[PDB]
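Below is one structure, written out as structure tokens, with a few remarks after it.
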Amino acid sequence: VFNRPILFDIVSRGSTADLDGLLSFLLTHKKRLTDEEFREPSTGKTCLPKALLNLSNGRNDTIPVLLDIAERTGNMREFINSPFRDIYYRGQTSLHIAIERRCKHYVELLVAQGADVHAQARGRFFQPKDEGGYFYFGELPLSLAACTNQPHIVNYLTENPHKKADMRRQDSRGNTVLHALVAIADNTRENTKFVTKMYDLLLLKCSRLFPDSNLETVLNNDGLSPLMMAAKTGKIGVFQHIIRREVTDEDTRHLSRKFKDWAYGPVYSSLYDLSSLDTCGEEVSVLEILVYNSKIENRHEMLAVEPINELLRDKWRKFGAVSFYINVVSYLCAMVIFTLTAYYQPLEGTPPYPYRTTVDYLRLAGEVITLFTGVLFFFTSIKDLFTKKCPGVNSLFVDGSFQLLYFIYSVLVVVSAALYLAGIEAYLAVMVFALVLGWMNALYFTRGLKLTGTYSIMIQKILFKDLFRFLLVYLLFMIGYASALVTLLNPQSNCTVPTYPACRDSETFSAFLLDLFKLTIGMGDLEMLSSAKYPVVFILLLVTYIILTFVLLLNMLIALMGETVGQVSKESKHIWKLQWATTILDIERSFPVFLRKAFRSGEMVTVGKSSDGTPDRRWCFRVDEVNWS
Amino acid sequence: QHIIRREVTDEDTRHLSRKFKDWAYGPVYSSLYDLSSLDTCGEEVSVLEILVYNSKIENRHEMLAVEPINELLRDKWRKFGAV
């Protein structure tokens, strides 16, 4: 009382026998518990947050006395609203602590005295784990009661007779109760169980309070939704539930997804509402976010939830497979024509204008069609580059995967066209170069149906994975041995293309003798027997070289074969399915989807009307099932 | 495993614990394992040196992944261990 340290110690001790009678001093000496001297300058904590931080088995009976004294002081609103000015913490009004210590009674007292229930806990502690915090819950007392499995606290905060805590309220980030409740979720059992249960509870209650709009539509700053947020962050449990949710009571039935269409005994035509799994590109979809985004953690399992897999199947069977074969055959024909036109190129460049006869007209047709295909591919590449869905969520395929291959191909064709107009020797060498790259693109095709060859995954790994550094160290080893042995062997013309085979340290350029020995060892045979010529140390060294090379390379490569074959598991067909989905979706994105080629529609109004996505029509996808129940 | 994950409640015998508790903020627990004897900076033999350098142990891996040992090696890696 006389000083802050003893007051903090007394409140922490949790004994009110020592707290009686000092209120008389506080009133007489105009001391108010809200005054600055009672809050440590580091953060700004008051006595009440300390008492709640030092709860004794959820029973600190001094708290009512503290509230009575505070209201006696005449300052009670500022007493509760006690932000922690520090950076590590923030906001953190006593209500947050009370909700967090799993005690409802002190929360009831706090609200009864008018405890603010919108104190944004905008502290560095409360940012998600990535942003350096430890626990993100939505920066809100209601979102804090919701994240940490407190159904009673959220119930009370929803219908408290005093100042209400409207669920629709959102934090600085825009994450409302449901966004945050998805932010804390995981793929475990208990966490998914309680998060799904409380998600349903919160959504139903908010819909009942405000039937005008669905709570789930309230986007965050990034513009996503709880379903989209679970898709982007990779939350399998919440995503599965929110995509397979049906509600019975009519007043809250309009916010379902898995409607029921009809049953005829053991057959059920379950109508999944994909109002937001595909928007024809109008607004970001859950399928695009789920599959195009390569940073997801559970991409496959989520891609096989239920409406997603059947949706991809239906897209495949309808402008998904026919168009793929059309494009693959068209590209193969374009590559064939490129090969023919390059091969039949006028001898040694010399680009004339001779197109008068039939064969010459055929060559001209090949050249023009090759140019047309190249320019079309460049147009596609630039359209993809300019079309960006959202900053942070976009293809951004430059210097990655295979779009760069198409870009390079077009660049090479254009440069070749320019130099062909110039007609310069030793410059059309990129034409042929273009062609090689062209056919490498054919390798990245064949990623559709019929259990395509897994080349992709290998070439996708071997490009920038352990094999690269393995061959680098192998080259270092062999070149070190080459230097060693050429140094050992270093000590009349001989009529040889390289200057001399040693011959008393003739030397010239290291590369010459280095490549001589490199090709000798690569070919392996032809030996070097001779006579005497310094001791057996050289032959010993070379035999260790050959033995270790052969044995270790064979054994390690074959063990790597075993490792990859035991590693190319259902994960491999997961890659196949992901490639198939990407093919379907970029095919659709290529041409206008919103044309009359979309996914089926459904009910118009009333039973099938809702404000979740698209008009009351609620574009729905029906999947059939049979259950003997 | 037990002797490296021992915590004792009663205060008179609580000073001889290893896995203290630092703070909790709901579902987050910052468990403070006391490695008073898993590393002595070479002053006195440590449990990590004995455990890993000694090649005659029978369960060397499983013991090396108990809980404080694995995270301790991770932290050493991320700090003058990898660079």
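Shown for chain A, in order and in Swiss-Prot numbering: 148-638, 649-786.
Structure method, as recorded: electron microscopy, 3.6 Å.
Placed from the backbone N, Cα and C atoms, the Cβ positions cover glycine too.
For A:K192, A:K197, A:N201, A:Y236, A:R237, A:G238, A:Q239, A:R248, the entry in Swiss-Prot reads ATP binding site, with the evidence type similarity to another entry. In sequence order, A:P230, A:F231, A:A268, A:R269, A:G270, A:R271, A:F272, A:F273 are the residues of the chain that are 6 or more apart from A:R237 (ATP binding site) and have a CB within less than 8 Å of its CB.
Here Swiss-Prot flags A:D682 as Ca(2+) binding site, drawing on similarity to another entry. Counting only same-chain residues at least 6 apart in sequence, none has a Cβ under 8 Å from the Cβ of A:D682 (mutagenesis position).
In the structure as shown, the Cβ atom of A:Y253 (mutagenesis position) sits within 10 Å of 25 other Cβ atoms. Recorded in Swiss-Prot as a mutagenesis result, A:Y253 to F carries the remark: Results are conflicting as to whether hypotonicity-dependent channel activity is abolished.
What Swiss-Prot says about the mutagenesis result for A:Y556 to F is this: No changes in channel activation by 4-alpha-PDD or heat. Long-range Cβ contacts of A:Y556 (mutagenesis position) within its own chain (separation 6+, distance under 8 Å): A:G521, A:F524, A:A581, A:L584, A:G585, A:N588. In the three-state DSSP scheme, A:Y556 (mutagenesis position) falls into the helix class.
For the mutagenesis result A:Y556 to A, the note given in Swiss-Prot is Reduces channel activation by 4-alpha-PDD and heat but not hypo-osmotic cell swelling.
Counted within 10 Å of its Cβ, the other Cβ atoms near A:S557 (mutagenesis position) come to 21, all protein chains included. Quoted from Swiss-Prot, the note on mutagenesis experiment A:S557 to A is: No changes in channel activity.
Neighbour list (A:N651 (mutagenesis position), Cβ cut-off 8 Å, at least 6 residues apart, same chain): A:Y657, A:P658, A:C660. A:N651 to Q appears in Swiss-Prot as a mutagenesis experiment; the accompanying note says: Loss of a probable N-glycosylation site. Increased expression at the cell membrane, leading to increased ion currents.
Around A:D672 (mutagenesis position), a 10 Å sphere centred on its CB holds 13 further CB atoms from the protein chains shown. One mutagenesis experiment named in Swiss-Prot is A:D672 to A, and its note says Greatly reduces Ca(2+) permeation and channel rectification; when associated with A-682.
Within the same chain, residues at least 6 positions away in sequence whose Cβ sits under 8 Å from that of A:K675 (mutagenesis position) are A:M625, A:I626, A:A629. In Swiss-Prot, a published mutagenesis experiment is listed as A:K675 to A, annotated No effect on channel pore properties.
For A:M680 (mutagenesis position), no same-chain residue 6+ apart in sequence has a C-beta under 8 angstroms from its C-beta. The note that Swiss-Prot attaches to the published mutagenesis A:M680 to A is: Impairs Ca(2+) permeation.
Among the sequence features in Swiss-Prot, the mutagenesis site A:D682 to A is noted as follows: Greatly reduces Ca(2+) permeation and channel rectification; when associated with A-672.
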Cβ neighbours of A:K192 (ATP binding site) where a neighbour is any other Cβ within 10 Å: 20
Nearest of the mutagenesis positions (A:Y253, A:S557, A:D672) to A:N201 (ATP binding site), judged by Cα-Cα distance: A:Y253
Rounded distance in angstrom between the Cα atoms of A:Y236 (ATP binding site) and A:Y253 (mutagenesis position): 22
Cα proximity to A:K197 (ATP binding site), best match among mutagenesis positions A:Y253, A:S557, A:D672: A:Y253
Integer Å distance between the CA atoms belonging to A:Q239 (ATP binding site) and A:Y253 (mutagenesis position): 15
Densest Cβ neighbourhood among A:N201, A:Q239 (binding-site residues), 10 Å radius: A:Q239
Recorded ATP site residues A:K192, A:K197, A:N201, A:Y236, A:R237, A:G238, A:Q239, A:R248, farthest C-alpha pair in Å: 19
Cα separation, A:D672 (mutagenesis position) to A:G238 (ATP binding site) (Å, whole number): 71
Assigned element (helix, strand, coil) containing A:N201 (ATP binding site), judged by DSSP: coil
